[PDB]
Amino acid sequence: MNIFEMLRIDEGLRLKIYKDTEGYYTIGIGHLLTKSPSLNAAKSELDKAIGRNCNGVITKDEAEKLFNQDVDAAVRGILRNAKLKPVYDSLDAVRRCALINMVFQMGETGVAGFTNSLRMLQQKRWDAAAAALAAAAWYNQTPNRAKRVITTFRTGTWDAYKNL
């Protein structure tokens, strides 16, 4: 396991331009092509995106590439964040993967929200926080993924996502 894998599973890879919960054009694992209500516009950021005649579709790999760009973008913000930073430097690769997922899923601000939660992640209190995360709405709204992200903070192993 790795983050891409973990997100393919948590957000799924869509290989064709699709709309979101917000109705914005998206591709792969949440890559926002654009906020303009316009297909051809999507289809073009798309082409400038990876660069070629994809015509509303991409490769598993290509998608894979964007994701990377994305993941980076995220971490960047993450460092760029007062509240989060300290927590992530302290974390561990896998639990970092965990923090990305959330960040992926609810933006810094959001994650930045989970106060006492983050504290415990900091003091490496893997139980303390697990339950505390099970306590929020995020859990009720997205039971599973949230069940999983929490187990990955809990144990700090991909067990929850599976294996070979």
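Counting begins at 1 with the first residue displayed.
Just so it is clear, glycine is given a Cβ too, placed from its N, Cα and C backbone atoms.
Taken from Swiss-Prot as is:
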type     : residues                           : note
ACT_SITE : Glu11                              : active site, proton donor/acceptor
ACT_SITE : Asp20                              : active site, proton donor/acceptor
MUTAGEN  : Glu11 to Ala, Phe, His, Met or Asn : Complete loss of enzymatic activity
MUTAGEN  : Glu11 to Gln                       : Complete loss of activity
MUTAGEN  : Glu11 to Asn                       : Loss of 84% of enzymatic activity
MUTAGEN  : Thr26 to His                       : Facilitates transglycosylation more effectively than hydrolysis; covalently bound substrate
MUTAGEN  : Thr26 to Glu                       : Complete loss of activity at neutral pH; covalently bound substrate
MUTAGEN  : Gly30 to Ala                       : Almost complete loss of enzymatic activity
MUTAGEN  : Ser117 to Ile                      : 500-fold decrease in enzymatic activity
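Feature annotations (Swiss-Prot) mapped to structure.
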{"residue": "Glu11", "record": "mutagenesis position", "DSSP (3 states)": "helix"}
{"residue": "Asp20", "record": "active site, proton donor/acceptor", "DSSP (3 states)": "coil"}
{"residue": "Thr26", "record": "mutagenesis position", "DSSP (3 states)": "strand"}
{"residue": "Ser117", "record": "mutagenesis position", "DSSP (3 states)": "helix"}
Should any of the recorded positions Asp20, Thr26, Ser117 have a Cα within 10 Å of the Cα of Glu11 (mutagenesis position), which are they?
none
Which of the listed recorded positions (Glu11, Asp20) has the least company, meaning the fewest other Cβ atoms within 10 Å of its Cβ?
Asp20
Could you measure between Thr26 (mutagenesis position) and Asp20 (active site, proton donor/acceptor) for me? Cα positions, answer in whole angstrom.
7
Listed in sequence order, residues with CB under 8 A of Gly30 (mutagenesis position) and six or more positions away:
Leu7, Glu11, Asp20, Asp70, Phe104
With every protein chain in view, how many other Cβ atoms are within 10 Å of the Cβ of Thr26 (mutagenesis position)?
20
Inside 10 Å of the Cβ of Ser117 (mutagenesis position), count up the other Cβ atoms and send me the figure.
20
